[PDB]
Amino acid sequence: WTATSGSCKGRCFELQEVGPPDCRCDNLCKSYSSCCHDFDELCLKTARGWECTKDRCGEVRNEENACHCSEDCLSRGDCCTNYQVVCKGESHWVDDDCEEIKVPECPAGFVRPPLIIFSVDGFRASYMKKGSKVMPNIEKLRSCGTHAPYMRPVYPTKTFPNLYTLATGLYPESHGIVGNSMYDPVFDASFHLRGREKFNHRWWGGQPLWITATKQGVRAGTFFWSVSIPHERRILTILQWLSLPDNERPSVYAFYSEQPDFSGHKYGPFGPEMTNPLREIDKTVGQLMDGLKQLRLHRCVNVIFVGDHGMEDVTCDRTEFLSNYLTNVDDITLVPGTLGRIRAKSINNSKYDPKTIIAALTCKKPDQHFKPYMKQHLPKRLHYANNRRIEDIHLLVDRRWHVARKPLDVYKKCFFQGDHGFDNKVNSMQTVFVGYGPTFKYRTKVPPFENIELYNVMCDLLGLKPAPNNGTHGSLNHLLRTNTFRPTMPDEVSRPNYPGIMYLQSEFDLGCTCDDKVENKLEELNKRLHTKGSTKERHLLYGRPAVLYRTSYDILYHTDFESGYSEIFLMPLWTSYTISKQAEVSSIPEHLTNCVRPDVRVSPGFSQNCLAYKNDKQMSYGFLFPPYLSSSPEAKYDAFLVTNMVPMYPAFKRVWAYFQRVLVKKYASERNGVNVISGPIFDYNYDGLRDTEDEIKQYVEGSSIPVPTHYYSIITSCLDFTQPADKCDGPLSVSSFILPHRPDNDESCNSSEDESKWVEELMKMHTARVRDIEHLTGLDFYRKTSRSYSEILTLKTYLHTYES
Ligand SMILES: *[C@@H]1O[C@H](CO)[C@@H](O[C@@H]2O[C@H](CO)[C@@H](O[C@@H]3O[C@H](CO[C@H]4O[C@H](CO)[C@@H](O)[C@H](O[C@H]5O[C@H](CO)[C@@H](O)[C@H](O)[C@@H]5O[C@H]5O[C@H](CO)[C@@H](O)[C@H](O)[C@@H]5O)[C@@H]4O)[C@@H](O)[C@H](O[C@H]4O[C@H](CO)[C@@H](O)[C@H](O)[C@@H]4O[C@H]4O[C@H](CO)[C@@H](O)[C@H](O)[C@@H]4O)[C@@H]3O)[C@H](O)[C@H]2NC(C)=O)[C@H](O)[C@H]1NC(C)=O
Ligand SMILES: Cn1c(C(=O)NC2CS(=O)(=O)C2)cnc1COc1cc(Cl)c(C#N)cc1C(C)(C)C
Ligand SMILES: [Ca+2]
Ligand SMILES: [Ca+2]
Ligand SMILES: [Cl-]
Ligand SMILES: [Cl-]
Ligand SMILES: [K+]
Ligand code: NA
Ligand SMILES: [Zn+2]
C-alpha cells in the first residue's frame, strides 16, 4: 500500500528512492504501482513532441512542453536535443568531421569524464555492416571510436543474463540470473520477466556497477527504464541529470532500447521490417550526441554502445517436442525454447530418474535438433553449472530451433520469426561493442572479446576498484588511450623439486613390465644432457607454468617433453612438448604395446602402478606426451615412463589417441609447428575451479590415483605462420580445449564410426580459453615470453570458436 497523493512537483526522476509509503517519482515507480498521482502529468510531458521547430525558437517558456526552445533552456538543462541546430545555426553531431579526442574537454566542475552505457537489445553484430546505410550516428561512433567486429555474450544468450553480466563482470552461474525464467528450490520461488517477482533483490547476486560506483563515492543514474517511458524522455532525463550541480550529478548513466530485439522476434533478424527499428535507434543516438554537444560534453563523455545478444531465424515449425521422445512426459517440467532445462514435476516422486530421461533423449532421431547433457558435462567454456537454479538436465538446442514439452505448448501459449538464447559461440548470437570518448582509442579496431570483460573497463573508466569478477583485468587495456590497469603476474606459490636418479629399478613393485633391455659413450653423455634439461628450450617455449597453490611437485626433463609431476595427484599437472612442421609420426612398436617403466627419479610411494589399472575393469590409461611423436626409437622409451601415464576410460582413449596420433601433426603442418601443453583437470563440484584432493569423488580402483573429470591441451604457435613455433619473434596464436573425461561417447551420435568423422567435432565443441584452464588447474601459463603482459592476458582470454 502506497499513499500516492503526495506530489512529484520538482522531484521528477529523483535519484534517491524515497521509501514507501511516501509516493515515488524515480522510474521504478511504475513497476511498483507507487507513482504519485501527478507523475504522468508532471514527469511524462509530451506536448509539442521532442523537436524544436523554427517557430518555437526564442519562445516564452511553457512548462507543459515536453522539451523547450526558449532562450533559458540550456541553463535549465531541458532544451529539445535539436535546439541549437534549429535555433542557433549549429550542426548535428553526426555532420561534424571526426576529430581525435586526445584529452577530456569537460566543463568546469567535471571531476572525471562521465560514462554513458547505451545498451541495445538484440543488436546482432552483423547489423553494423548490413544496416550501415541507415545508421549514420552509430557508424560515426564506430569508425571514429574503438570497436570490435563483434562481442561474445554469455550463455544463455538472453537479456537479463547478459545485461546483468555486463553490470557485474560475472558469469550467470555466479550472479544468479541464469535465465529469463528460474526456480530457486532453497527460496522455494519462481522468477519471470513479467511479474513483480524479478524485483526482489534475492535473485540478483554479485555487485553491479551502480553499487560499485555508489560505495566508492561515484553517483549513478538508473539502469532500469520503465517500458512506458519513451526513448526521447530517457535521453532528456539523462541530459537533465547531466546539468545537475557537481555534488548531485551522477558520473555513470545507462540508456536501454527494447529494440531491435522486439521487432526481430516478430520479423526475423533481417526481415524488411527491421530497417525502421535500426533507423530509430540511430536517431536516438543522434539525439544523445546532439544533446551532449549542446551541453559541451561531446568531447568529455565516454560512450559505450553495446548489445546483449543477437537474433537468429526461428519458426514455430522448427520445434522438437519432448513428447516425441519420452512417455513419462507429464512427470517433467521443461524450461523451454532456445535451451532446455528439465526437472521433476514433484520432489515427492522418488521414481523420477535423470538417467532414463537422458537416455531417452540421446541420439534418438537421425537429425535430432537438441542434445541432452547433465549440466556438469556441458562445455566448460559455457560456465553453466555452479548454481542451484540451473537444473541438472540441460538441453543444448541447435541454432534455428526450439524445444518444447508437447505440441499444445506451442499453439495454446504462427507468430514469431526470430529468437535467441543458443550457445554463445553461435555467429547469429554475437553482438556489438563500440567505445567512443577521450579514454577510448581513436579509429581503432580491436579483436572480438567477451562481455564479462567490460565491468573491469567500466570501473577503470570511472576510477573504481572492481569487485571480484570473471573478467581478466588488463585483457582489454588495448581498448584504452589512458586509465589502463597495469596488471602484474601472480606470484608462484610452490617451487618445483628437480629430482635426479634416486631409486634403483628393483625398489619398485608397480606390476608393470616393459620389454626395454637393449644396451655407447657418445649417446651416454647425450641422454644425461636430455634428463638435465638440454632440449628444454625447444619444448618449454614460454617458461614453466607457475603453480599458484601449495603443493609438492617435480620438474622432469626428457628429450621430447618436459613435465611438472605432482606427488599428491601421482601424475603430471602439465606436460609441454613442441612438434615442428617436419616432425614424423610413428607407431607404438608391437613389443612396447603394454610397456610401462618405473621413473628412477620418483619414489615408488609417489608413483602410479599397473596393478590398479589391471584390477580396475572400467579404467585404462593413456599418456600425456604421445609415444607416436617420439623423436627417435630410443627417445620413445621416455614416453612409457610411469610418470607420463594418466587414467583414461577406453571410450575416452579413442578421442585422446586420435588427437595425439592424427591431429597434433595436422596442426603442426598447418601452423608451422606447435607447442602443446596437456594435462588433467579435476572439477568434481563443477565450479570451474581446481579441486583440492579432498574433493575427488573417484579413484582408480584400489589406489590413491585420482580420476580426472577432464583433459586439456593448449596449442600455441606463431601468429606469423611463416615463422616456426620454436623460433617466433612476435605475437602468438593459440587454441585450447577441455575435453570431458567420459566413460562413453554418448555425446557424439556418430561415434560408432571412425574417429575421422566425429572426434574433431567433439573437440571443437569443447574449445576453451587458456584462462578457463588456469582456473581449473591453478596454473599460470606464458610466464616467459617476449610479449607485454597485457597482450598475453588478451591471448589467455582468446577462444577459438570454429564459426565461419
Ligand atoms: C567468477 O568470479 C566469482 C567472483 O570472484 C567467483 O565466485 C567467488 O568464488 C569464491 C570461491 O568459491 C567464493 O567464496 C566463498 O564465499 C563464501 C562467502 O559468500 C558470501 O559473500 C560474498 C561477498 O559479498 C557473496 O558474493 C557471495 O555470493 C553468493 O551467494 C548467494 C548464493 O546463494 C548469491 O547472492 C550470489 O549469486 C552468490 O552465488 C554464487 O556463489 C555461491 C558461493 O558463494 C554459489 O554457491 C552459487 O551457486 C552462485 O554461484 C556469498 O553470499 C564463503 O562462505 C566461502 O568459504 C568457505 O571456504 C573457505 C576456503 O578458504 C574456508 O575458509 C571455509 O572452510 C569456508 O568453509 C565453510 O563453509 C563451507 C561452504 O559452505 C562449508 O562446507 C565448510 O565445511 C565451512 O563451514 C567461500 O569463500 C565467492 O563467494 C564467489 N563469489 C561470487 C559472487 O559468486 C567465481 O569462482 C569465478 N568463476 C570462475 C570460473 O573463475
Ligand atoms: C533490460 N531492461 C529492461 C527490461 O527488460 N524491461 C522489460 C522486462 S519488463 O517485463 O519489466 C519490460 C528495462 N531496462 C532495462 C535495462 O537494464 C539494464 C541495462 C544495463 Cl545497461 C545494464 C548494465 N550494465 C543492466 C541492466 C539491468 C537489466 C541489470 C538493470
Ligand atoms: Ca535481449
Ligand atoms: Ca572444483
Ligand atoms: Cl543500458
Ligand atoms: Cl531462460
Ligand atoms: K583396466
Ligand atoms: Na555415441
Ligand atoms: Zn529477445
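In order, the residues displayed for chain A correspond to 51-463, 468-573, 576-591, 617-885 in Swiss-Prot numbering, which applies throughout.
Looking at the header, which is where the method is noted, we find X-ray crystallography, 1.8 Å.
For all residues, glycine too, the Cβ spot is worked out from N, Cα and C.
Here Swiss-Prot flags 54-97 as domain 'SMB 1'. Listed by sequence, the residues of this chain that lie at least six past the ends of the domain 'SMB 1' (54-97) yet keep a Cβ under 8 A from its Cβ atoms are 112, 114-116, 246, 249, 269, 271-272, 274-276, 278-279, 283, 287, 290-291, 298, 300.
Counting every protein chain shown, the Cβ of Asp171 (mutagenesis position) has 22 other Cβ atoms within 10 Å. The annotation that Swiss-Prot gives for the mutagenesis experiment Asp171 to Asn reads: Abolishes lysophospholipase D activity.
A 10 Å cutoff on Cβ-Cβ distances gives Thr209 (mutagenesis position) a total of 22 other Cβ atoms nearby, all chains included. According to Swiss-Prot, the experimentally introduced change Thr209 to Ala is described as follows: Abolishes lysophospholipase D activity.
Looking at Swiss-Prot, you'll find the mutagenesis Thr209 to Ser noted as follows: 15% of wild-type lysophospholipase D activity.
Among the features that Swiss-Prot reports, active site, nucleophile is placed at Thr209. Under the three-state DSSP scheme, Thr209 (mutagenesis position) falls in the helix class.
Marked as 1-(9Z-octadecenoyl)-sn-glycero-3-phosphate binding site by Swiss-Prot: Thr209, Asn230, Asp311, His474. Of all the Cβ atoms in the protein chains shown, 30 others lie within 10 Å of the Cβ of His474 (1-(9Z-octadecenoyl)-sn-glycero-3-phosphate binding site).
Looking at Swiss-Prot, the entry for mutagenesis of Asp311 to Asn says: Abolishes lysophospholipase D activity. Within 10 Å of the C-beta atom of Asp311 (mutagenesis position) sit 23 other C-beta atoms, taking all shown protein chains into account. Secondary structure at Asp311 (mutagenesis position), taken from DSSP and collapsed to helix, strand or coil, is helix.
Positions annotated as Zn(2+) 2 binding site by Swiss-Prot, on the basis of experimental evidence: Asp311, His315, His474.
Summarising the environment of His315 (mutagenesis position), the number of other Cβ atoms within 10 Å of its Cβ, over all protein chains shown, is 18. A mutagenesis experiment is reported in Swiss-Prot for this position, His315 to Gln, and the note states: 20% of wild-type lysophospholipase D activity.
Swiss-Prot lists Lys430 to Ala among its mutagenesis entries, and the accompanying note reads: Impaired secretion. No effect on lysophospholipase activity. DSSP assigns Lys430 (mutagenesis position) to a helix in the three-state reduction. Spatially close to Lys430 (mutagenesis position) yet at least six residues away along the chain are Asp764, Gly769, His791, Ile819, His847, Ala849, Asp853, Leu857, judged by Cβ distances under 8 angstroms.
Residues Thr209, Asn230, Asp311, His474 are listed as the 1-(9Z-octadecenoyl)-sn-glycero-3-phosphate binders, and the farthest two of them sit 14 Å apart at their Cα atoms. 4 residues are missing from the deposited coordinates between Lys463 and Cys468, whose CA atoms sit 11 angstrom from each other. DSSP gives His474 (1-(9Z-octadecenoyl)-sn-glycero-3-phosphate binding site) a coil state; it is part of no helix or strand.
Each residue in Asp171, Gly172, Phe312, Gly314, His359, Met361, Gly472, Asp473 lies on the same chain as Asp311, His315, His474 and has a C-beta within 8 Å of the C-beta centroid of that Zn(2+) 2 site, without being one of the site residues. DSSP gives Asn230 (1-(9Z-octadecenoyl)-sn-glycero-3-phosphate binding site) a coil state; it is part of no helix or strand.
For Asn230 (1-(9Z-octadecenoyl)-sn-glycero-3-phosphate binding site), the Cβ neighbour count at a 10 Å cut-off comes to 19, with all displayed protein chains included. Across the break of 2 residues that separates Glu573 from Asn576, the C-alpha atoms are 8 angstrom from each other.
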